[PDB]
Each structure stands twice: as C-alpha cells, then as structure tokens.
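The structure under discussion appears below in the form of structure tokens.
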Amino acid sequence: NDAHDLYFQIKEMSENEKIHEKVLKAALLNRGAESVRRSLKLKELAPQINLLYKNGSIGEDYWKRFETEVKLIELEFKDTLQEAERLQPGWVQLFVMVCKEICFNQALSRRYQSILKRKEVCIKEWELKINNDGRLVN
Amino acid sequence: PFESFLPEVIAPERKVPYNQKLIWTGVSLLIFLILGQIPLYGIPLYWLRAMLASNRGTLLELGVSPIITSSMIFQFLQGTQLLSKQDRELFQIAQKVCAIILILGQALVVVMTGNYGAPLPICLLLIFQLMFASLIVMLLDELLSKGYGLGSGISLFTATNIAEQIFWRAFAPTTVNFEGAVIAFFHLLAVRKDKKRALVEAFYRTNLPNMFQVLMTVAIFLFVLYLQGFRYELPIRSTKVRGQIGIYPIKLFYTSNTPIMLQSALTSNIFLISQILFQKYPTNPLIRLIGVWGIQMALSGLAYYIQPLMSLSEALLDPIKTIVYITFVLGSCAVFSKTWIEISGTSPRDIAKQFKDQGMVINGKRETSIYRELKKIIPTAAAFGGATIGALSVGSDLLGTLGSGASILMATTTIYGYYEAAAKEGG
Amino acid sequence: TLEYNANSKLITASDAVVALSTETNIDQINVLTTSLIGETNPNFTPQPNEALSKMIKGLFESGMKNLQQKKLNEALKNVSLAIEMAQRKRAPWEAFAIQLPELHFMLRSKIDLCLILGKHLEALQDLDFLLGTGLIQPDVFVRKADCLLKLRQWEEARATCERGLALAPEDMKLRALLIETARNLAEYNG
Amino acid sequence: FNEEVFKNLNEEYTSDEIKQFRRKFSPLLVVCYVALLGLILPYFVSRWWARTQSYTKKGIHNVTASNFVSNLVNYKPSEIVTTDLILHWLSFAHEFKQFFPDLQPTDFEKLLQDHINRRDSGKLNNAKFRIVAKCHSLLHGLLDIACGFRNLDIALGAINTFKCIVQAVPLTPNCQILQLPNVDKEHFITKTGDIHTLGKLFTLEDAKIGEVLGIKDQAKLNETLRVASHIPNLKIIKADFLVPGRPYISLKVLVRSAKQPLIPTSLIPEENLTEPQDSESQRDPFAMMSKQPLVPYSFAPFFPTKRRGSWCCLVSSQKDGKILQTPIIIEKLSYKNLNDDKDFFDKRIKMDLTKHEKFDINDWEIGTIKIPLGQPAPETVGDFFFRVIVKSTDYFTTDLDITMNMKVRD
Amino acid sequence: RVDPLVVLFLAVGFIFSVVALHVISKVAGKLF
Amino acid sequence: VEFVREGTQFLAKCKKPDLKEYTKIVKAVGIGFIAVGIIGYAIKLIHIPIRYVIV
C-alpha cells in the first residue's frame, strides 16, 4: 500500500520502452507528495500512539516498529530529494514548496471525488426512494 | 569513574501488575531456598551465619555477606564525605564491581581458613562453585530490585532463612536418644505420664531448645510488633491545585532493617579477620591485643568486648564488658542510620525539595518552617530508631531466645515492610 | 503491470483486476503528466494562472445571471459546470489558499440554489463536504438541519441543531429549528 | 436483588443447536527429583511467562491490537463507516485463527454475515457460534482503541455493530420493532410504514398490535408483548457538572418502560435528586453509585452464550467533534420502575393517570450515573461545551444525547 | 541485556550440574 | 545528655496507635510469617532424603 515502487517500475520501463521525459518528473512529484503526507501524518500521530503505549493497550513491539518507520520515512524523503536534484540542476529549493502544495491539493481533490460514491451508501442505509431530479417520492 | 561493560537484567518497559510481581517473588524465593540446601562437592559462628543467611557445608556458604559488606564499605566512604542520573549509575556500577571483587576475595579467604585445608584441582573446583553460587544470588537480587519483585532480595532472603530456622527450632521431627520443642513436649506428656516431673524437666532443657524459649520469642515478637505501629503525622495542604488535603506520616523506624544488618555484617568481618590472624601467627603483641581465642570463643581481647552476650550469667559476671558492649551496639546503629539516610536519598533536604515540587505545605507553618521542622524531626527520628533497634536486639539476646537475638527483629521489620508495601500498592 | 501509451502520454494499467490505491495513483500521475505537458515553463511557480481564473469567473457570472431572469434550472447546471472546470483544469501545483476559497464561494452558491430548487440529498452531501473540510459556521448548520429534517432523519437533525446552538447560542433560527426537531421527534416516538 | 424477568423466557425461544452448544462448551527418588526440577519447573514457568507476556492488558492478543491500530492509522475519512466495514476489520483478527487453523478470513466474514442476517451456514455452526461468542471482547478492544485515537464515528459504529451482533438483526430504519421475538418481515415491512419505534407501536390498541405484526396467537402474542414492554428506555431529569479537584459529571436518569406516559419533571420531590454531604461521602462519591443492584440477563435468543446488559457511556467535545477519554462502561442500575406491580400506568388509557390512587411519587426509583471527567479544568474563563452519550449495548432502545456546558467563572 | 527466564535457566542448570557431579562421583565410587 | 534530651521530646511528640489496628497488624504479620515458615519447613523437610541418598 504505497506509491514508491510505482516510480521504480516507470523507471525500469523507461530504460527500454522510450517513454517521454516529463513522465519521470511526474512520478517523482507524486512520490514526493506521498512522502510529505506520510511525514505529516506520523508527526501528528506520535502523541496518541505514545499515550496508548504508556497506558498499556498496544503491546511492546509495535512502538519499536513505529519508531523505525519514523526514520525510514525521513530517509526515503531524503533519497527522493537527492534523486530530484540529480534529475534537474538547481531544482531543490523549489521542489519542497511544489511538493508541500501538491500534497494538500490532491488530498482535497480526492475528498471531493468521494461524494459521487458516498451519495449511494446513504440511500442504501436509510432505504430512501429518490426518483429522477433528486426529489423525494416518499 | 571508568567504563562499565558488565551483565545486567533489563528493566520492564511498562509497570508490571501485582500478580506477576508476586509470582516472580515466590519463584525467586523457591530458587534461593533450594540453592541453600544442596551441599558442595569438595566436601564456628552461630548468630552471624543466621543473620547473614548462610549455612556451612552448602553452596550458599558465602550468602549475602559480600553484598552487605560492599554496602557497608560505601556507607563508610560516604560517611567521610569523600563523594544527576549519571552519578547514581556510577555509584551502582561501583557497588557491583566492589561486590564481585569482594566475593572473589572472600572465597579465597574461606578456602584458606576452611577445615578442608590446602591438600588443588578440587580446590579450584570449589572456588568456582562458590563463585557461581554467589553470583547467581547477586543477579537474583538485582532482578527483584529492577521492578519484577516487591522489594530488594537482600532483605527478603535473610528474613526467609531466619523464619525457616525459627520454625525448625520449634517443629523439628528429628528424634534424639525429639529435637523440636512442641513435638518433644507433646510426646513426653503422653509417654512419661508424670506431669509434675515432665514439666520441670522439659522447661529448662539445657541440652536442647525448650518451650520456655518459644514463649519468650513469641512475647518479644508481639512486643516489637506494636512498637512499629508508632508514627508521627504532620498535616499538609496543596497550593497549586486547591482542595488537596493530605497527611505525611513519619515512622519511628525511618530505616528499620538497615542498621542492625550493617552492624551484624561489621561484627562478622571483624570476627573473621581476628580469627584468621590469631590462627596464622602463634604469638604477637598486636595479634594478642586484637583478641585471644580459647575454649571455641574469643576472650581477653578486642573481640572479647564486641562479641554478644549469651545469657544473664555473662551479663552479671563482668559489668564493664556489658557496659562497653551496649554502648557500642547502640552508638553504631545511631551513627549508621544518620549516615545511611543521606546516601539513601531520603534526607530532610531531599524530601523538602520533593515537597517544593509537589507544593504540599503545612497548614499552620510557613515556608522555611517546614524545612526547619524536617531538620528538627527526621535526623532525631533516625537516631532514636537506630538506638532503639540495638536496644531491642540486646534485650532479646538477654532474654535468651531460641534463635539469634536480632533474627526475630529482622523478621518482624521485613514482614511488616512487605505487608505495608502490598497494602499501599493495593490488591 | 502497466502499458505506456505512445501518443496520449498517459500511463494506463493493462491488468484485468487492479486494487483501488493503484488506480487512484495512476489517475493522479495521468493528471500531473497531462498538466506538465501543457505547462511549458521549465521552472514552474506556484503563482496561479490567470486565463483559467478569468474563464471560471466568466462561467460563474453567466450562471449567476440567471437569478435575475428567474431561471432556476439552468443556473444550477452552469454553476456545476464552473465547479467542474475549477476542479479539473486547475493544475495541482497551484496554491492552496487560492484554490480553496474559490471552491467554497462557488459551492455555497450551488448549495443555496440546489436547496431552493428542490433537490435535497445532493445539497446535504455538499454541505457535509463543505463542513468536513474545515468550515464551521451558523451559515452551514441551519441548512444542514433543514436538509436532515426534509429528508426524514430526526435523531441526527437534533444532534446537528444542538451542535450548532453550542457554537452560536444567541442565534434566532437555530432555536426555531431545534423546537421543530423536538416536536417532530416527540411525535416520532409517542 | 434486581428481579430478572427473562431467565425464564430466554431458554424457551432459543433453538436446539444453541442449547447443545451452550451445554457442550534408591535411585528412583533422585531420578524423580531430577525430573521435577529439570523438566517441570523451567518448562511451565516459560509457558506461563510467554502466555502472560503476549496478551495485551485489555484481554486481546498482540497481533489483534497491532492490526486494529494499523487499520485506524491509514483510514481515509472519505469512507463512511457502516457495519460491513467493521465486520471486515474483525475478519482479520488473530484469535480466530487458533480456533480453526484451516479457515481463511473471507470465510470468517461470510460466517459473521450468515449470523447477522439470521441465515444458515449448514456445516460450520459450531464454528460460527465460537467466533460470534468470541467477538464481544474484540469489539470492546476496537471501541477502546478508537476512543484512544480521538475518533468518534468509529466508536458509534462499534457500538452499533455490537447491538447488531447481540440481537441478530441488520441495522435498518425500523429495526427497534424487528428486534422483537416473533415477527414475520415479509408482512410487516409491506403492510405498514409508519410504525417505526416502540412508542408509536404502543399507541395502538392490543389486538391491533397482533393484526399489524401478523402472528395471530394469543398464547404467542402475550409473549411478544411481555418482551416489548420490558426493554429499558432512558430519560434525563437533571444533569450538570460538579467541581471537586477533578470534575465529574452527575446524571439523573429515569429508567422507564416503553409503555408508561410522560411524567412532568416538577412532580419529582427534589429529594431523590440531591446528594448527602458527609465526610465519607466527600471522600469518594462513587461509593453511592457502586451500590445499586446489577442488570438482568438480556433477551438474546440468538447469542450463543448468556450475558448481562450494559450501558456504554462516552463523552465527546463540541468544538471540533473528537472523543476526549476512554469510554466508561457502567454496569449497575436500578430497573425497579419496570415491574408488573405498577401496570395501571399505561399510555393508551389517556385519563391523566398521574392523579391516581396507586400513583406514589415516592415509589419510583431514580438511578444515578457518574462519569469522571478525567481532564483538568481549562485555564480560560468562560464557557466550554460538552456532549455526553449513553448508548445501550444489548437492545435498540432510546438513548441519551445531551449537551452540557461548564461555565468556568473562578 | 539479560531476561529473567535466562537467569532462571542459569540457576537451575547450575543446580543440575552440581547434583550431576555428585551422582557421577557416587556411581564412579560404587562401580570401581 | 543532649541525645536523650531530644529523644524524650520526640517520644513525647509521637502518637500512639489504637488497639483495633493492632489486631489487623498482628493478623497480617502472622499469616505472612506462617506462609514463609511453611515454605521453608517444607523445602527443608523434602531435601533431607535426597541429600542422604546423593551423599
């Protein structure tokens, strides 16, 4: 459940299939955005996990797994930024800003896309009967 | 102050519940008691071997004596002011290393002084056995101290050995042609069928422990049990969060178990060193000064004064010896408590700073008044407790109890400590 | 697996059954690629675009002008088209604090129009998104309570009215809505 | 102490398979010593240590807790939580694997669905019953962890799924009236469409109830009425803060039967509501709550085992919508207002039965629920709003959703 | 870095080793 | 003389426990002592024949 290996797959396909050179930058920006979202999520989720561990309802090894993930995410972000610097000269000062924006922006876009499906779970749950034009036919 | 790379047991990441704590304490106790019985392969002191939880001819011949002696060494060092988590860690690792080197020294001392004698492979085997047998006890105490066990194992093991010896003196099933007071009395009441003759014979019983000693030890036990209940209570109130009114009690025995055990350890070391010095060299002025040995007991020397009294006869024989002995045994605990309270971390200054952190203040006393009263109460309480413990020990010795004089006292203090800890934790 | 189209420059998954996360990611990468193809500057700036904003405002004004003409059916379609354009043709690397308030200011007008027209479920869902993205005001809770009452959900109507009155207690319409909800629910039970 | 009116009518409706399930589930001494101290002590101590080390404090495995947390971490708020999603989370537990090391999680989901829908699995009944009887502890684990992450919607989802599993009926609009013992769905769903909860049902006469629900058997209609007039509907009387060093909420609920009319609040003598002020009382106030009798055995003719009722009360804030403490699961409450002695107090009569001879205002008992607020008093001076929920966990009765505000004035 | 079960295993193994030495001594004395 | 001077003031200062609490005290101390003594007695009584047999 990650957007990491997809960029590497695109790279191995680029090595042979002659894909356009901007698609690399596209996949790179996407991987960066996912890393930024994950970093924010973990920075915000540290305290509640720590409290649950201190109260003693989560176990022992999960906290160590968490602490390992916290730094693995950072190393992944650093590797991605290094690859970005490799891809274009003098292109790191702009990259972090572009990434911090696309993260939030595509999160909003997905949340807004979700209502086209969320509209029917309510119908199935409350057994409504809605005809055309969205009105109520009781 | 140097690098430390030694084996240790890992602490629990979360606080262990009560039931696992109890099970660990029980299993550690069973392991120690089993280790106590099994005798060595390469196959005297009465009160001290009982007060230091060691019996001769078994893997546990060394006992907790090296650890308690290292504790005495660091207490003496802190007394002369020769001395942050790093400082505590350095102090603890120093305690451990002096303990292990003292074990290494004590094993060789015992094997040189032992009746086994010099005539080598079996000798090295014996040294290795005693080394491992004491190292396991040190590790077990550290385990119970890390948090798995209720309290430090050093006190519990000695209390258990003393309680088992007390039970064995009364309920012994071995027959002599019975070793236990109650079983011998119950048998002789039936077979002899001469109650007036039977009682007058069983009551004194110069040969073996009698029922009289049992009644005396029960009496002194019940008496010393009530003394511990005494305490000094001072009311406190909170200032940061209002509505929190509490009570801070101060016990008459601020450090109950510590002083008598330290005194017993010091007596054991001095007696053993005097014995080996008197044995190694036949005649010397200083050797004869530190003590002379004859029929075995020490007499006419430095050890002659410090060794305990047997009964009221030795007391009424020479009064000067009794005077110097009582004064020494009282002053020793009196100075030992005031010195141990500092390094233990429970100084009036430390508890005053803890009050500052908590914010608890006296209802009617001002800011500095609390600290000035702590300095007025805590040291005097520690001194009086140290003196009272020695007084009760010498009194029980005069009473002629069946066990060691201070043994019953140690049992009471340890049992009450563990009971109060379990009550405070709950469950 | 995944096959790369040649002329369209879109990455397409060629497997028969792909999980959901991979589909969302491939859609995002398609959008980013098609946008980078249109954006010709090598070093792009988070500075927003102007022609897109002008055309969005033009469509929105052409849709809002139907209020003067009393045309309440095609204005909804026009506002929906404008929101769809501002959702699709706005490259994802454009600023957040300028893409959020435009969406909100158009979506609120769409909600008012749809709630006047008669459709209720769509209005309630739009209100739920608008209130979940971080906008809590008495200008949203009253309409959400109106929708939950009109499409026959009473317990959540009471819960929402109470949450609303616990943020603007001096309001004058939330109390009317609360009284109506209490009466209708006391009928729903007894 | 608390009369239990279902210990007789519970075992008369349960099927036979569930009954049979609930019924079903010289050198010799030295060698002996060497054995008993080399192969018995270390082995047993190691087993007990491993067992008591793996299990989490709440009573669940470690793999199960790790799975619940790794499912709540990556949870997009775009998905609306229904019962199916929580059942899908539960089909990944680890304590279901040790029971049947061959079955796969999809089989577990299919079994749980075959239970909730009141459908037959045929061959794996003694497995479906095991997993359903185990599901309770897992659901309390999930509820506690969800309240830990400060997430409310999954908490309400968990309580609703627990109600659904206990009563064996899928969550629907008119479900309070399908949790009854014997109703035929294909008749009630199609004929009437305005009877949605117990009160509106009792508004009708006695024979009309049978005519609507379609069972037409007096010896069977009296049974369904004795089940439909004995599940507890709550109602509040007085509820506000109290300010000791740690504030704690005090509620005054009036456990009523779904048939009795409304009694005005002003008729309360105000004596049962107040609290006595004593030294022992001001020390630990919850001693009064810890006294009341226990709750009877629920009417769960399709839960394998037997259970006592409960009341899962959880408090949440009103400025953003997050849970701020673990859910306090109260257990003891006085069901004395339900008994058959005060049957004269009916709704259909409409004669203002409050001014009746047997009406005794000092006869009704009025329970009490106390929730420790667990969080310190805010340092600001003003208003702070809250919202306390008291969700039931065995029936589909009425519950509490009230907003109570603290006015810190200093 | 030692766990409690390790300490218990060491202690029981040492007791076992001592008793084993005793019993091998006895069987060697009784045999020859 | 100063030592006993402070000691007598402190002992006059401290409180005296009640008789009822002493009953619970002796009960708990007695049950604990009986427990530890029984454990010690059993472990001593079992290891006599094994120590005679082995050595």
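We number chain B the way Swiss-Prot does; in order, the residues shown are 12-54, 62-101, 107-142, 147-204, 211-328, 336-467.
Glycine too: its Cβ is placed from the backbone N, Cα and C atoms.
On its own chain, B:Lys273 (mutagenesis position) has B:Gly399 as residues at least 6 apart in sequence with a Cβ closer than 8 Å to its own Cβ. In Swiss-Prot, a published mutagenesis experiment is listed as B:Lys273 to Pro or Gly, annotated Severe growth defect.
Recorded in Swiss-Prot as a mutagenesis result, B:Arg275 to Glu, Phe or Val carries the remark: Severe growth defect; lowers SRP-dependent and SRP-independent translocation. The number of other Cβ atoms within 10 Å of the Cβ belonging to B:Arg275 (mutagenesis position), over all protein chains shown, comes to 9. When secondary structure is read from DSSP and collapsed to three states, B:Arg275 (mutagenesis position) falls in the coil class.
B:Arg275 to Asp, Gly, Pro, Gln or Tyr appears in Swiss-Prot as a mutagenesis experiment; the accompanying note says: Severe growth defect.
Record note (Swiss-Prot) on the mutagenesis of B:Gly276 to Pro: Severe growth defect.
Long-range Cβ neighbours of B:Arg406 (mutagenesis position) (same chain, at least 6 residues apart, Cβ-Cβ under 8 Å): none. While the structure shown retains the original residue, Swiss-Prot records the mutagenesis experiment B:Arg406 to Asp with this note: Severe growth defect; lowers SRP-dependent translocation.
When secondary structure is read from DSSP and collapsed to three states, B:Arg406 (mutagenesis position) falls in the coil class. What Swiss-Prot says about the mutagenesis result for B:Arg406 to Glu is this: Severe growth defect; lowers SRP-dependent and SRP-independent translocation.
Across the 6-residue gap left unmodelled in the deposited entry, the distance from the Cα of B:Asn204 to the Cα of B:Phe211 comes to 8 Å. Its own atom aside, the Cβ of B:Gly276 (mutagenesis position) has 10 Cβ atoms within 10 angstroms in the protein chains shown. Of B:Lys273, B:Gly276, B:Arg406, listed as mutagenesis positions, those near chain D by the criterion of a Cβ under 8 Å from one of its Cβ atoms are B:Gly276. In the deposited model, 4 residues between B:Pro142 and B:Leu147 are missing, and the Cα-Cα distance across the gap is 7 Å.
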